[PDB]
Amino acid sequence: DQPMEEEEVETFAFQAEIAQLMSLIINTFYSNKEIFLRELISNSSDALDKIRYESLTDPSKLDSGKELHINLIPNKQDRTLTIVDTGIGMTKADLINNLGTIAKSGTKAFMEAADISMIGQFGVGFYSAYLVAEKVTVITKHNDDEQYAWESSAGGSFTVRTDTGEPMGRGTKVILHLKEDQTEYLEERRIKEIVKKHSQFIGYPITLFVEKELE
Ligand SMILES: CCNC(=O)[C@H]1c2ccccc2CN1C(=O)c1cc(Cl)c(O)cc1O
């Protein structure tokens with residue numbers, strides 16, 4: 001038989017510091033792990049600013065969707081928390097450069113420094129995900145390009161491939177498969193309080209969708 005699907009998959013090694021960093025974040029104990037959701041919402045907001053500011057000069061840039069927002073989708077059945085935004089998105093190359101193989105100065109500094117919530121300033125805030133996730137999947141779609149999937153369980157490497165899933169119009173989808181002991185962030189009350197405490201100044205709509213598959 002012919003496969004329902006077949007696509008090339010590429011594996012990349014993380015730059016050495018970023019990898020050392022992820023182990024740091026994974027194995028060590030930290031107390032305000034909740035700041036991961038702020039870091040990821042924060043990434044979404046900047047992505048939303050870029051598409052927004054580009055549309056000002058080139059209105060067709062929004063042909064792939066006018067609405068600028070962030071959705072938070074807890075799914076207790078999958079034990080996943082997904083952050084979805086309709087920002088500018090990422091090309092395949094962006095995924096490879098910006099999410100693993102290029103380091104940046106803050107990396108060596110940060111590992112050595114202190115409270116974990118500093119990670120936002122050192123520029124590598126994405127990786128705070130692995131405070132609560134054992135695996136992170138990033139689905140992204142940039143205008144005029146394919147939809148891509150970035151994936152990592154933080155073993156020193158990550159994978160990129162074309163995404164066969166459900167088509168996004170534009171933007172980025174981050175899928176946190178949470179550690180067994182971090183399921184609290186699937187909770188509406190907990191999500192609401194983290195957002196109110198750390199993401200109060202985000203100038204885009206933030207909407208929760210509690211997901212439950214029915215029998
Ligand atoms: C990876 C580095 N890019 C960004 O943070 C933002 C960003 C920031 C400034 C300009 C363009 C873009 C595109 N991004 C994304 O597609 C994205 C990435 C992650 Cl990891 C996330 O959680 C949410 C996201 O919307």
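Each residue's number is its place along the chain shown, starting with 1.
Backbone N, Cα and C define each Cβ position, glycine as well.
Listed in Swiss-Prot as a mutagenesis experiment, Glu39 to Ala (Swiss-Prot position 47) is described as follows: Strong ATP-binding. Strong interaction with HSF1, HIF1A, ERBB2, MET, KEAP1 and RHOBTB2. No effect on interaction with TSC1. Within the same chain, the residues at least 6 positions away from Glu39 (mutagenesis position) whose Cβ sits under 8 Å from its Cβ are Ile119, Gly120, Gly125, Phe126, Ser128, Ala129, listed in sequence order. DSSP gives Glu39 (mutagenesis position) a helix state.
Swiss-Prot gives this note for the published mutagenesis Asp85 to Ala (Swiss-Prot position 93): Impaired ATP-binding. Strong interaction with HIF1A, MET, KEAP1 and RHOBTB2. Loss of interaction with HSF1 and ERBB2. Los of interaction with TSC1. Proximity of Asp85 (mutagenesis position) to non-local residues of its own chain (separation of 6 or more, Cβ distance below 8 Å) is seen for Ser44, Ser45, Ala47, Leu48, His69, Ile70, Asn71, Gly171, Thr172, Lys173, given in sequence order. When secondary structure is read from DSSP and collapsed to three states, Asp85 (mutagenesis position) falls in the strand class.
Listed in Swiss-Prot as a mutagenesis experiment, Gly89 to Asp (Swiss-Prot position 97) is described as follows: Abolishes ATPase activity. Counting only residues at least six positions away in the same chain, the Cβ atoms of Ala47, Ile51, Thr140, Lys141, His142, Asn143, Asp145, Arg170, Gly171, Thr172 sit under 8 Å from the Cβ of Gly89 (mutagenesis position).
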Rounded Cα-Cα span in Å across 4 missing residues between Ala113 and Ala114 equals 5
